[PDB]
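Remarks on the structure that follows.
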Amino acid sequence: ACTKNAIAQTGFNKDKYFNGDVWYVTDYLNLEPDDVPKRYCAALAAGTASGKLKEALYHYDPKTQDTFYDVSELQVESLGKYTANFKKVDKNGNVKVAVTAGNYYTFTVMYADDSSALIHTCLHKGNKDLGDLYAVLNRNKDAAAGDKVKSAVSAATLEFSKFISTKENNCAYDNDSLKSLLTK
Ligand code: HEM
């Protein structure tokens, strides 16, 4: 179960975050033990497509090679805080698992600037019992976390030393699919 009401960034700039471009997860923190593997790759695109607020996600386990994409329309709870009902799709946007009630994630942007961000998500998926996940994002897949975002991790009362890096997994991303998925 999730336990955090994450606080959105004061003065969050939604148009800059949701500009159609790609964010890479460089470091993550799962609050519950063994919720997720200790080696993992993930990225997203975020933008408005034909007036609709969207995200496209990519997950890849670099050991098992398990891979999946998702597309969601985000609904607004408050500035920087969203609820997303997801559909699993192939990289071209063809539906593999349709939107269904009870399959949704919340998504809070705790900190963002033009290059980096800190987000929280609570995933709900059928009768999985998952816990809070925080992720440091960057526009550059290889970027070490700078002081702006590390300070935000501290301000959230978290220890950056506990976050697991994704950088030693040889992650390669299909940015073109992520951007085109925003329309799907
Ligand atoms: C960018 C932030 C992230 C978001 C918004 C997110 C969202 C999601 C969503 C929506 C699903 C279910 C997809 C589906 O079934 O169609 C999922 C599943 C999963 N995610 Fe993430 N994820 C993020 C980052 C990560 C990271 C960094 C990890 C590290 C391991 C991770 C591990 C997983 C795993 C293992 C599953 C499979 C869950 C299961 O079915 O048991 N995710 N995530």
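Residue numbering for chain A follows Swiss-Prot; the residues present correspond to positions 22-205, in that order.
Per deposition record, X-ray crystallography, 1.4 Å.
For all residues, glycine too, the Cβ spot is worked out from N, Cα and C.
According to DSSP, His80 (heme binding site) sits within a strand segment. The Cβ neighbour count for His80 (heme binding site), using a 10 Å radius and every protein chain shown, is 17. According to Swiss-Prot, the feature heme binding site maps to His80, an assignment based on experimental evidence.
Its Cβ taken as reference, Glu76 (mutagenesis position) is surrounded by 23 other Cβ atoms within 10 Å in the chains shown. For the mutagenesis of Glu76 to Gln, Swiss-Prot gives this note: Stabilization of the ferric-NO heme center. The structure shown keeps the original residue.
DSSP classifies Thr142 (mutagenesis position) as strand under the three-state reduction. There are 19 other Cβ atoms within 10 Å of the Cβ belonging to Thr142 (mutagenesis position). For the mutagenesis experiment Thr142 to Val, the note given by Swiss-Prot reads: No effect on NO-induced conformational change or on pH dependence for NO release. Increased NO association rates.
The Cβ of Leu151 (mutagenesis position) has 18 neighbouring Cβ atoms from other residues within 10 Å, across all protein chains displayed. Among the mutagenesis experiments that Swiss-Prot reports, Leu151 to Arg is described with the note: Coordination of the heme iron center and inhibition of nitrite disproportionation.
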Candidates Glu76, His80, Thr142 (recorded positions) - the one closest to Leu151 (mutagenesis position) by CA: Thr142
